[PDB]
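**Q** My questions will all concern the structure given below.
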Amino acid sequence: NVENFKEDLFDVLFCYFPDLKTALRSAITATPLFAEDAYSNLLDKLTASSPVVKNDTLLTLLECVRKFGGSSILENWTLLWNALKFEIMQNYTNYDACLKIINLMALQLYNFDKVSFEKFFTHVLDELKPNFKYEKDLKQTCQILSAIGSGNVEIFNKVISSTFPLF
Amino acid sequence: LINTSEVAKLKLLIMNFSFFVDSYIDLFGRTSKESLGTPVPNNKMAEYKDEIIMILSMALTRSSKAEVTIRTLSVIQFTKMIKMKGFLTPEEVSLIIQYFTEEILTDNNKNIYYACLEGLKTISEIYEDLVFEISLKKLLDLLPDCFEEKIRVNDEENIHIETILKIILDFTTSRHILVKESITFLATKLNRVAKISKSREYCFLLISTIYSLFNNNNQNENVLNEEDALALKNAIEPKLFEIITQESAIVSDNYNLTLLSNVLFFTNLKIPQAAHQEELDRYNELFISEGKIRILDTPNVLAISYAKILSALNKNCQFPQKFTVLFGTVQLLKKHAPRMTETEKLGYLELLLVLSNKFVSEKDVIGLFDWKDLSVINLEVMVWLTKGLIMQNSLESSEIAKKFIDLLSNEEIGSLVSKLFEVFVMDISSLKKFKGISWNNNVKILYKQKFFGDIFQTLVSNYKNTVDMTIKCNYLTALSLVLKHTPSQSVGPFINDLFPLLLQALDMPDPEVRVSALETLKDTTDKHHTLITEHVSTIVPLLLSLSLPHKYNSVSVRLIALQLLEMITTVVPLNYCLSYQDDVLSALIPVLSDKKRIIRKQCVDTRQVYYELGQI
Amino acid sequence: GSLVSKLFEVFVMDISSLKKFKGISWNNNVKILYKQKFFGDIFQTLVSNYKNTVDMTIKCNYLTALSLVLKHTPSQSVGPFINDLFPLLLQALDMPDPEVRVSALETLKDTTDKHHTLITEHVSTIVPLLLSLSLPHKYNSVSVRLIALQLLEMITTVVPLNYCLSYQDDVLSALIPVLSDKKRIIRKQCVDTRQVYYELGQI
C-alpha cells in the first residue's frame, strides 16, 4: 500500500540528488512506482550543461529502464528516444552510455511484446530513412542501428534485412 | 518604569522592558497547550502586571495615530506577553484580542495591520477558542444582509465590504476550528442573502471567498481531518443544494455556477473511502434516476456541476450505469446542438471528458467513434473524448490523433478543426495530480510532452509539403495552439525543425501563441546561438514590429519581445549588431511613449543598451 | 474631497498632442521639467496633511491625490522624497487603479535598487504584501504581478540571509496558486522565484 504514500518520498531523494552515488541509483529504481515520475524529473536534467550530471543521469536512466518492467518503457519510449536522439545529434563517456541505453531499450521492448517492438523499429526506420537517402550524419544513424540490432538474433536479423537494401 | 506622555521616553521604556520580558521567558518558559493550567509559583512581575498592562494600553490606545512606531512596539510587546508562560489570565488575553481586533478594523496602516495579523496568528495558534469567540464572530457579524450598505463599526469609521473578507482570508490559514466555522457561516450567509435578495456581486464575492478558503487549506493536507471534513460537508451540502435547485441569481451567471461547482468538488475531495460509494449512488439517483432535474432529458447548465461532482469520487468505484448515461448524454448533445447555449455545451463536454477519463473503458470509447458524419458537434464530442483518452495516455490515442491530422485536410472542416485543436491540451481547473491523493483521476504528468512528440513531426511534415496557404495556415494554427499550453522547457529535441515554424507563428490572432513563441525563442537564444546568428536578419525586424501597439500585441508580448531584443543583443556578435543599430533606435521612439509603464522602462533600458553597444 | 481627489490625476497626464518634439520648438509652451517640479511642490504639503489627519476619508483622498500624481511621473525622478514617501508608498499598494500599483512597485524597485536599509526594517511588512499581490484579483494586472515577483527576487538578493530564512516556508507555500494561473510569463517568473527561494535555503 505504498501508493497511498506515493509522491512523499520522491522529494527528499531528489533534494539529495545532484563518488558514492550507487546507493541513490539503486534506491530510485527500486519499484516501478518510481517510473511514471522519475523520467518527468530526469529528462529535465538532460538539459544541464555540465557533463558530469549528464553522465550521472544517463546511468540513472540505465538503471531505470533496466528494472522498470515493460509497461513504463512502452509508455515513455517516444519521449525518451526523442531526447536520446537529440543528445546524439548534439554530440565510460556519455556516448557509450546512451548507445547502451538504446540497445537495452530495444532489448526490453522486444522481450515485452513483439508488436510494440516492431512498431518501435518501423517508426525509427521511417524517421531515419532520409538520413540514408541523403548524405547527412551517416555515422550516428549507423551506430544507432548497430545498438538497436545488438540485442538478440531476431532483432539483428530484422535490422540487417531492413537496412542493407537501403545502402 | 514611570508613566509618561513623551514619545521618546515611552519608546525607551518599551525597549528596556523588551529585555525584561525575555528574562522572564528564560526564567520560566513559554506557553504550551499542555501547560495552560499549571501556574508559576510567585514572582514580582505579577505584582507589576497591572501597571505594565495599563502603560502598554496607554501606548496603544487613546494615543495619536501619527505615532505608528509606538503602536507597533506596543503590539509586539503584547505578543511577547502572549508568548511567556503563566503571566496573563484568560480575561486579559481576551481583552488583548479585543484591542487587536479594534486596531485592525479601525486603522488601515500596513505596518500596524501586519503586526496585528502576526499577533492574532500567534494568539490563534496558542488560544484558538478565544480568538474564534471574540474576534471571528465579530468579524462575521459586521458584514450586512444587503450589498453596498453602510457598515457602522463605530460612530465615525465605516469599513469596506471587501476588507472583512480579506481579513478572513488572511488569518485562519492553518486553524481548523476557525476555518470550519468561517466556512459554515459564509455558506449560511450566502444561502440567506441569495434566498432573500437578488444580487450578483455579493454572492460572487462570497463564493470566491469560500473557494479561496478551501483552496488555501487543501494545499497542506492537515488543516481538516477526514471526519471533520465529512461533518462540514454534511452541514454545508443541503444549504448549497437549496440554492442550486432554486433559480436564485447564481444560475443565470456562468461564473458563479462554476465557482460553486469548484467549491462542491473541493468539499467532496476530502471524504473517507467508506462513504464514496453511497455518495456516488445518491448523486446518481438525484441527478438522473429521480428528481425534477433531468440532465439527460432537458439541457441545463446544472449538468456542469455534476461533472465537478464526479471528478471528486474515487476512481476504482462500482459504477454500473456508465454506458447508459454516456449514450444518453451523447444523444441529447447531438440532438439539441443547434439550440443549446455555449455554457450548457461546455458543461456537457466536460461531463463527457470526466466519463471518458474516469469510468468507461477504452473499448467503449472507440466504439462510440463515428468519422463518417463531419458535423461540428460530432467533432466536439470526438475531440473531447480523445482528450480524456490522452489524459489516460492510452496506446490507441497516439493513433487516433493521427486521423485528426488527416481530417484536417478537409476544405470546409479544416479551419474549424484547426481552431478547435487547442482543446487537446488545456487546463480544466478540476483535473490535476494533487500531491498526496492519487486516485482522483487518471491524468499523467508526461502526457503533454508525449502528445507533442507524436504530433509535431506529422504536423511539420504536412506543413512543409503543402502549396495552398489555407491548409498551411490550418496546420500552423494546430501546431501553435498545441504549443501554447505545453511546458516550455520540455521541447528540446524538436527545436531545429520547429525554429522556422516558430518564426512563422509570430503572426497570429491569439496573443498567447505569440507570447509562447517569444518565450520559446528566448530559450532558444539562451541555449542555441548559431540559429540566432543565421536568422537575426529576419528576427530583428519581426521583434521591432511586434513592439508596436496592435489589437493582438498584449503588454506581455511586447515586454518579452524587448527582453528577447536584450538577449539577441547580448548573444549575437558585435559585427552583426552594428548593422542593426540605427533602425532599432529610430523605430523604438514610439515604444517608450505608450500607455503602459513597465513597457516604457524596458524600452528605455533597451535604448540605453543599444546606444552603449555602439561606443563599445 | 473624493471627486477632486479622483480628478487630481488630470494635472499630470500625457495628451499626445502637446509634446516637446525634437526640431520644432514653437508648437507649444510645455516644459521638460514641469512634472518633477510639480511633484516637488505637491508632495510636501500632501504628506504633511496626510500625517496630521484622523478620519480615514480625508486620508484616503490625500493618498489618492498623491498616488495619481505619482503614477505619471517618471520613477527615476524621485530621489529626495524616497525617505518620507516610503510609508506612503507602502500604503499606496491598496488601490483600485492598477496603474497606481505598478507605479508604486516601480518606485520601490528603484528604492531597493539604490537603498538597502529601508527594505531591511520594512521587509516584515513588504514580503506579505508582495505575496498577497501575486494572487489574482480584479485590480492586479499581469504587469503588477510580474513586477511583484521581480521585487521578490531583488528583496531576496538584497536582504541579509538571516532575515531571508525567516520568510522561506511561507513564500513557497503561498506561491503554489501562482504558477497555476492563466498567463504564461507569470508562470515562468513564479517558477524562477520558487527555484531561487529553494536554492537560498541550502546556501
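Shown for chain C, in order and in Swiss-Prot numbering: 827-1029.
If you're wondering, the header gives electron microscopy, 3.3 Å.
Cβ coordinates come from backbone N, Cα and C, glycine included.
In case it helps, Swiss-Prot gives these features for our protein:
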VARIANT   C:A930 to T  In strain: SK1
VARIANT   C:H963 to Q  In strain: SK1
VARIANT   C:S969 to C  In strain: SK1
**Q** What Cα-Cα separation, expressed in whole Å, is found between C:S969 (variant position) and C:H963 (variant position)?
**A** 13
**Q** Out of C:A930, C:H963, which of the variant positions is least crowded by other Cβ atoms within 10 Å?
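**A** C:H963, out of the variant positions C:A930, C:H963, has the fewest neighbouring Cβ atoms within 10 Å.
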**Q** Check the DSSP secondary structure of C:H963 (variant position), expressed as helix, strand or coil.
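**A** Its secondary structure by DSSP: coil.
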**Q** Is it possible to get the count of other C-beta atoms within 10 angstroms of the C-beta of C:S969 (variant position)?
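**A** The Cβ of C:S969 (variant position) has 23 Cβ neighbours within 10 Å.
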**Q** How many Å lie between the Cα of C:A930 (variant position) and the Cα of C:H963 (variant position)?
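**A** Spelling it out, the Cα of C:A930 (variant position) and the Cα of C:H963 (variant position) are 17 Å apart.
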**Q** With CB distance below 8 Å as the criterion, list the variant positions among C:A930, C:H963, C:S969 that sit near chain B.
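**A** So the ones by chain B are C:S969.
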